[PDB]
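Chemist: Encoded as structure tokens, here's the structure I'll be asking about.
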4 protein chains.
Amino acid sequence: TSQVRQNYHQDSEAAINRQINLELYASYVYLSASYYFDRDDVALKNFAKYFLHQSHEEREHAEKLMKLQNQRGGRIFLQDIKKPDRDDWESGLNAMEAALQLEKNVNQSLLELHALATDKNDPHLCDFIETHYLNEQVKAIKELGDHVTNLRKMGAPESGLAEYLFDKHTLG
Amino acid sequence: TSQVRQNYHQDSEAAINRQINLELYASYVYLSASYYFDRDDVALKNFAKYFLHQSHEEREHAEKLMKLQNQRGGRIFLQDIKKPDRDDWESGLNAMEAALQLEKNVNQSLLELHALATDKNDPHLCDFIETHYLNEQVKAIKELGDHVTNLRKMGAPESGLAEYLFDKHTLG
Amino acid sequence: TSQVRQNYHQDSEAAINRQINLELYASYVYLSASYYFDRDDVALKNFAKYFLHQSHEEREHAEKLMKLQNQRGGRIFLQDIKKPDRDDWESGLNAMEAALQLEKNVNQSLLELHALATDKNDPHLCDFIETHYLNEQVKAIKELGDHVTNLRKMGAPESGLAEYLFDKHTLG
Amino acid sequence: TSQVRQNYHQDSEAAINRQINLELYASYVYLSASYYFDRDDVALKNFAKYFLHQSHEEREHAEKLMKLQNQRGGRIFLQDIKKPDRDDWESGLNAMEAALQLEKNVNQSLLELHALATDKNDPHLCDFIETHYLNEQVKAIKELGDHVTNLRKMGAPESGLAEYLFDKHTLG
Ligand SMILES: [Mg+2]
Ligand SMILES: [Mg+2]
Ligand SMILES: [Mg+2]
Ligand SMILES: [Mg+2]
Ligand SMILES: [Mg+2]
Ligand SMILES: [Mg+2]
Ligand SMILES: [Mg+2]
Ligand SMILES: [Mg+2]
Ligand SMILES: [Mg+2]
Ligand SMILES: [Mg+2]
Ligand SMILES: [Mg+2]
Ligand SMILES: [Mg+2]
Ligand SMILES: [Mg+2]
Ligand code: NA
Ligand code: NA
Ligand code: NA
Ligand code: NA
Ligand code: NA
Ligand code: NA
Ligand code: NA
Ligand code: NA
Ligand code: NA
Ligand code: NA
Ligand code: NA
Ligand code: NA
Ligand code: NA
Ligand code: NA
Ligand code: NA
Ligand code: NA
Ligand SMILES: [Pd+2]
Ligand SMILES: [Pd+2]
Ligand SMILES: [Pd+2]
Ligand SMILES: [Pd+2]
Ligand SMILES: [Pd+2]
């Protein structure tokens, strides 16, 4: 047993390793989406910048969970980072819709993690999830919902003018 | 009844007074350890500085609980601050190991306090403990574990050179 | 065919996608090594910082290859990022030796990539590899060789004092 | 024989004179396109500014090749600069498509020049072409491809609103 370990359930330790993988997976999805918009036949540079920034944020999310695992005396076990579900993201609207679904899936995993921490009476882990993850997810989901709404109302994806102007005025 | 008191159980009030005493006791333990390293036959000035800083932090922890007691309309009842369990702390490694055990004991008391606040449906007290105490304890326990590990790997306590160099490079 | 594509062989396009995966894999290896040294029973913070910096550099290497793929009109195809070969990296010396082998493996892949670009008469791709990758690898391999040599001469891994002092004086 | 000449084939000397003419021709094409957009019945000032900047860059490309010819001991022989193939460039999209084709034609000439320098074992000339010309062409072709894509997706050339807004938001 680690000399620092206290009130840290083996199920919580395992769930944190699963969350680390999911954050790394989300980083990879956003990296894929970013360079789709860097293609010469897509060419929306602020969509590319937006998703690249999101990718780097997810890597930070993963590193903070790795730090937490060691802080509590658990042991990090890494797994393969699966490739994203699409190679071609179709349009600015479709990528925003995919990102919305991704962030809701990550949120559901964090809510299940919080339920486990609550069931195992781990208030430090509960506070960690609430402080660093839950409102971040609520803000991300709201922002992506806003983006999807605007793109739809502007006429995307059929209007290439809509995605061009959204790229300039909202993401620029 | 205090005019400010609301949703503050008498058991919580009593548990806060017990925690105040424990924080003051921890301040006293660290004060004792600090001046052990100021002895002419020990003479590790950065161990002394490190433990003195920890002593002053524990006094701040106690004062914040005294403030909380009054904020919620409870009444502070102080008890004797017991002297530390050792007069002679033996070595830098032994003192670090004692500090690790002390911080884990304080953490266990805070976890029992949080369980009580949860059982009495006191979300303000739960948040107070989480925000100001629980991660502070996790960070302190991790730091002390790190220190113990390094001292052991360097050859302490048998190597006086190890404790000298740790004093200079980690605590300096 | 992409409207920008010129003198860019399909074999080169495929080899660039394989190199993207290898750079991402190297980023993951270094991330794993970094947080091993953040464990409370290892506790070498400058080893952790050094490998984390290397991890972020490899992600930059991968992103630059993704940019190149799009610049030349190829299409990015991502694959799973395999988990590193170790969960436990044993010691500072063993991790440095693993990093040395990793960087030599990445270098060999880049040399095979340059041979392909030479065979397909792609001077832009040759120059890209030479300018941004080949000397970076030579410098990384030399630095890691230097680190391995010093750790061995100091008495690592058996001397925990050696790894402690190397952490402070070379990586700090 | 020039006192500075060393490892500089007469075929390379001739090919450099041909490249000088092609760079000057490209400068002239871009100058023509620039002032088309300055016409009162076209009136897209940022298209005009963009192509004028490209024109001045091509003149710099030509001057650097003239410097190289003298550095290596070859002798500059100038030829007529042919007028561009169009007087009327039709639209912003059509001019961008013409510029894309021009830059790909210049790139093909540079690749043939590099093949000659490789065949004559002239590594200084190879490095000169790679360092100062080949990535410049790849970046120019990618940028023009991006511009063509955006104009097409926005509805150009039939939408005068598309070219107006592209002039303001991408070229402004
Ligand atoms: Mg995340
Ligand atoms: Mg698969
Ligand atoms: Mg918050
Ligand atoms: Mg305290
Ligand atoms: Mg007594
Ligand atoms: Mg907090
Ligand atoms: Mg690399
Ligand atoms: Mg496997
Ligand atoms: Mg070469
Ligand atoms: Mg170089
Ligand atoms: Mg040119
Ligand atoms: Mg004529
Ligand atoms: Mg260059
Ligand atoms: Na435990
Ligand atoms: Na357990
Ligand atoms: Na937040
Ligand atoms: Na908020
Ligand atoms: Na009450
Ligand atoms: Na009560
Ligand atoms: Na804290
Ligand atoms: Na923390
Ligand atoms: Na090609
Ligand atoms: Na091909
Ligand atoms: Na370099
Ligand atoms: Na060098
Ligand atoms: Na010669
Ligand atoms: Na000759
Ligand atoms: Na360049
Ligand atoms: Na570039
Ligand atoms: Pd359980
Ligand atoms: Pd009660
Ligand atoms: Pd030293
Ligand atoms: Pd071939
Ligand atoms: Pd010849």
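To match Swiss-Prot, the residue numbers of chain B are left as they are there, and the shown ones run 6-177.
Positions of Cβ are set from backbone N, Cα and C atoms, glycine also.
For B:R23 to A, Swiss-Prot lists a mutagenesis experiment annotated as follows: Abrogates interaction with NCOA4. Fails to localize to punctate lysosomal structures. In Swiss-Prot, a published mutagenesis experiment is listed as B:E28 to A, annotated Reduces iron binding and oxidation rate; when associated with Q-87. Here Swiss-Prot flags B:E28, B:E63, B:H66 as Fe cation 1 binding site. The Fe cation 2 binding site annotation in Swiss-Prot covers B:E63, B:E108, B:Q142. According to Swiss-Prot, the mutagenesis experiment B:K87 to Q carries the annotation: Reduces iron binding and oxidation rate; when associated with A-28. No effect on iron binding but the oxidation rate is severely reduced; when associated with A-108. Here the residue is the original one, but Swiss-Prot notes a mutagenesis experiment at this spot, B:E108 to A: No effect on iron binding but the oxidation rate is severely reduced; when associated with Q-87.
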Chemist: Are there residues of the same chain, six or more positions away from B:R23 (mutagenesis position), whose CB falls under 8 angstroms from its CB, and which are they?
Modeler: B:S114
Chemist: Just to be sure I understand: of B:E28, B:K87, B:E108, B:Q142, which recorded positions have a C-alpha no more than 10 angstroms from the C-alpha of B:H66 (Fe cation 1 binding site)?
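Modeler: Taking B:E28, B:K87, B:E108, B:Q142 one by one, the ones whose Cα falls within 10 Å of B:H66 (Fe cation 1 binding site) are B:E28.
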Chemist: Out of the recorded positions B:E28, B:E63, B:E108, B:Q142, give me the one sitting nearest to B:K87 (mutagenesis position) by CA distance.
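Modeler: Going through B:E28, B:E63, B:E108, B:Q142 one by one, the closest to B:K87 (mutagenesis position) is B:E28.
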Chemist: Measuring Cα to Cα, tell me the gap between B:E28 (mutagenesis position) and B:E63 (Fe cation 1 binding site) in whole angstrom.
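Modeler: Each residue's Cα considered, B:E28 (mutagenesis position) and B:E63 (Fe cation 1 binding site) end up 6 Å apart.
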Chemist: Other than B:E28, B:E63, B:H66, which residues of the chain come within 8 Å of the Fe cation 1 site, judged by Cβ distance to the Cβ centroid of those residues?
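Modeler: Everything else in range on the chain: B:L27, B:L29, B:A31, B:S32, B:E62, B:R64, B:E65, B:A67, B:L70, B:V111.
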Chemist: Tell me the Cβ neighbour count for B:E28 (mutagenesis position), meaning other Cβ atoms within 10 Å of its Cβ, over all protein chains shown.
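Modeler: The Cβ of B:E28 (mutagenesis position) has 24 Cβ neighbours within 10 Å.
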Chemist: An 8 Å radius from the center of the B:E63, B:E108, B:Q142 Cβ atoms defines the neighbourhood of the Fe cation 2 site; name the other residues of that chain inside it, in order.
Modeler: B:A31, B:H66, B:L107, B:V111, B:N112, B:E141, B:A145, B:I146
Chemist: Sorted by position, what residues of the same chain at least six away from B:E108 (mutagenesis position) have a C-beta under 8 A from it?
Modeler: B:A31, B:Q142, B:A145, B:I146, B:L149
Chemist: Under a three-state reading of DSSP, tell me whether B:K87 (mutagenesis position) is helix, strand or coil.
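Modeler: The three-state answer is coil.
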Chemist: List nothing but the one residue from B:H66, B:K87 whose Cβ has the fewest other Cβ atoms within 10 Å; the candidates are the recorded positions.
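Modeler: Counting other Cβ atoms within 10 Å of each of the recorded positions B:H66, B:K87 gives the minimum at B:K87.
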Chemist: Residues with Cβ closer than 8 Å to the Cβ of B:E63 (Fe cation 1 binding site), same chain and 6+ apart in sequence?
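Modeler: Non-local contacts for B:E63 (Fe cation 1 binding site): B:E28, B:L29, B:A31, B:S32, B:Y35.
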Chemist: For ligand 13, list the recorded positions among B:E63, B:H66, B:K87 whose CB atom is within a distance below 6 Å of it, in sequence order.
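Modeler: Listed by sequence, the hits amount to none.
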